[PDB]
Amino acid sequence: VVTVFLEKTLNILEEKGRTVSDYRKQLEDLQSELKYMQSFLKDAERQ
Amino acid sequence: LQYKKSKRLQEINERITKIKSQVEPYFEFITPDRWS
Amino acid sequence: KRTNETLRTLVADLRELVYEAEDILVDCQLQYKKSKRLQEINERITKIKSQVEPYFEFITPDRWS
């Protein structure tokens, strides 16, 4: 009657805490992906 | 905050991965001068 | 021989992975910190494989005197 709403507020704060830590992870992910994507685009022009 | 940039990274990573995943089976399906 | 650029970048990346993998592996001989180190390095290896592989799925491929 009361605590379900604020426990879901606890869950949305915990998800906000989840979606900060892997910033470095996704930065490394995107940089590696840009590297492989540009190597592929430089490859695919040759064929 | 890192929050907005992390969700931008999330969206662009997921779009790249989705495009790869849905393009790939079409390549799985089929296999493949000037003179004078 | 006769290798494209994606293969070159993948080889250059896997060498760095080999070095850090056999770097952290020597610390075998709490288990908590070493288990999470194993987790991070396994997941990075698997992620790199998964996101490299479709680029190879896309395309297919002297000296004398």
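The numbers used for chain B are those of Swiss-Prot, and the residues that appear cover 107-138, 148-151, in sequence.
Backbone N, Cα and C atoms are what each Cβ position is placed from, and that goes for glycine too.
Here the residue is the original one, while Swiss-Prot reports the published mutagenesis B:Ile136 to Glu with the comment Reduced oligomerization activity associated with a reduced ability to mediate cell death as well as an increased sensitivity to the pathogenic biotrophic bacteria Xanthomonas campestris pv. campestris (Xcc). For B:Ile136 (mutagenesis position), no same-chain residue 6+ apart in sequence has a C-beta under 8 angstroms from its C-beta. Mapped onto three states, the DSSP output places B:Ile136 (mutagenesis position) in coil.
The annotation that Swiss-Prot gives for the mutagenesis experiment B:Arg149 to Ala reads: Reduced oligomerization activity associated with a reduced ability to mediate cell death as well as an increased sensitivity to the pathogenic biotrophic bacteria Xanthomonas campestris pv. campestris (Xcc); when associated with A-297.
The mutagenesis experiment B:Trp150 to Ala is recorded by Swiss-Prot, whose note states: Reduced oligomerization activity associated with a reduced ability to mediate cell death as well as an increased sensitivity to the pathogenic biotrophic bacteria Xanthomonas campestris pv. campestris (Xcc). Reduced to three states, the DSSP call for B:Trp150 (mutagenesis position) is coil. The number of other Cβ atoms within 10 Å of the Cβ belonging to B:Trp150 (mutagenesis position), over all protein chains shown, comes to 3.
Using a 10 Å Cβ-Cβ cutoff, B:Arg149 (mutagenesis position) registers 3 neighbours.
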